[PDB]
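So the structure is just underneath, and the comments pick up after that.
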Amino acid sequence: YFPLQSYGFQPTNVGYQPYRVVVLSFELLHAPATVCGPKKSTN
Amino acid sequence: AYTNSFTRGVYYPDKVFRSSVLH
């Protein structure tokens, strides 16, 4: 028995092909902000 | 060995100012 197994990403595999995924998640909390949109500050 | 922690170890639960209020 083995707990671990591998994918087999041959180019000949579309549901069986590798997809890259990025999951952006936003820390909304009451601390100071540090990751902010390009929207310019006024006076 | 032990001692009694009377009222110690309270902390500000969030980074929000509040004043003259029982929260």
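We number chain A the way Swiss-Prot does; in order, the residues shown are 489-501, 503-532.
Recorded method is electron microscopy, 3.1 Å.
A Cβ is built for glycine as well, from the same backbone N, Cα and C atoms used for every other residue.
Same-chain residues at least 6 positions away in sequence with a Cβ under 8 Å from that of A:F490 (mutagenesis position) are not found in this chain. The DSSP secondary structure for A:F490 (mutagenesis position) is coil. While the structure shown retains the original residue, Swiss-Prot records the mutagenesis experiment A:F490 to L with this note: Increased resistance to neutralizing antibodies and human covalescent sera neutralization.
Record note (Swiss-Prot) on the mutagenesis of A:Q493 to Y: Reduced host ACE2-binding affinity in vitro. Sequence-distant contacts (6 or more apart, same chain, Cβ under 8 Å) of A:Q493 (mutagenesis position) do not exist in this structure.
Mutagenesis annotation in Swiss-Prot: A:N501 to T, described as Reduced host ACE2-binding affinity in vitro; the structure shown retains the original residue. Reduced to three states, the DSSP call for A:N501 (mutagenesis position) is coil.
Among the sequence features in Swiss-Prot, the mutagenesis site A:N501 to Y is noted as follows: Increased binding affinity to human ACE2. Around the Cβ of A:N501 (mutagenesis position), the same chain contributes no residue under 8 angstroms that is 6 or more positions distant in sequence.
What Swiss-Prot notes for the published mutagenesis of A:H519 to P is this: Increased resistance to human covalescent sera neutralization. All protein chains included, A:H519 (mutagenesis position) registers 8 other Cβ atoms within 10 Å of its own Cβ. A:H519 (mutagenesis position) falls outside any helix or strand according to DSSP and counts as coil.
One natural variant named in Swiss-Prot is A:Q493 to R, and its note says In strain: Omicron/BA.1, Omicron/BA.2, Omicron/BA.2.12.1.
Quoting Swiss-Prot on the natural variant A:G496 to S: In strain: Omicron/BA.1. A:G496 (variant position) carries neither a helix nor a strand DSSP state and counts as coil.
For A:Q498 (variant position), no same-chain residue 6+ apart in sequence has a C-beta under 8 angstroms from its C-beta. Here Swiss-Prot notes a natural variant, A:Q498 to R, with the remark: In strain: Omicron/BA.1, Omicron/BA.2, Omicron/BA.2.12.1, Omicron/BA.2.75, Omicron/BA.4, Omicron/BA.5, Omicron/BQ.1.1, Omicron/XBB.1.5, Omicron/EG.5.1.
Quoted from Swiss-Prot, the note on natural variant A:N501 to Y is: In strain: Alpha/B.1.1.7, Beta/B.1.351, Gamma/P.1, Theta/P.3, Mu/B.1.621, 19B/501Y, Omicron/BA.1, Omicron/BA.2, Omicron/BA.2.12.1, Omicron/BA.2.75, Omicron/BA.4, Omicron/BA.5, Omicron/BQ.1.1, Omicron/XBB.1.5, Omicron/EG.5.1; May enhance affinity to human ACE2 receptor.
One natural variant catalogued in Swiss-Prot, A:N501 to T, is accompanied by this note: In strain: 19B/501T.
Cβ neighbour count for A:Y505 (variant position): 10 (other Cβ atoms within 10 Å of its Cβ, all protein chains included). Among the natural variants in Swiss-Prot is A:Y505 to H, noted as: In strain: Omicron/BA.1, Omicron/BA.2, Omicron/BA.2.12.1, Omicron/BA.2.75, Omicron/BA.4, Omicron/BA.5, Omicron/BQ.1.1, Omicron/XBB.1.5, Omicron/EG.5.1.
The two recorded residues, A:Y505 (variant position) and A:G496 (variant position), show a Cα separation of 9 Å.
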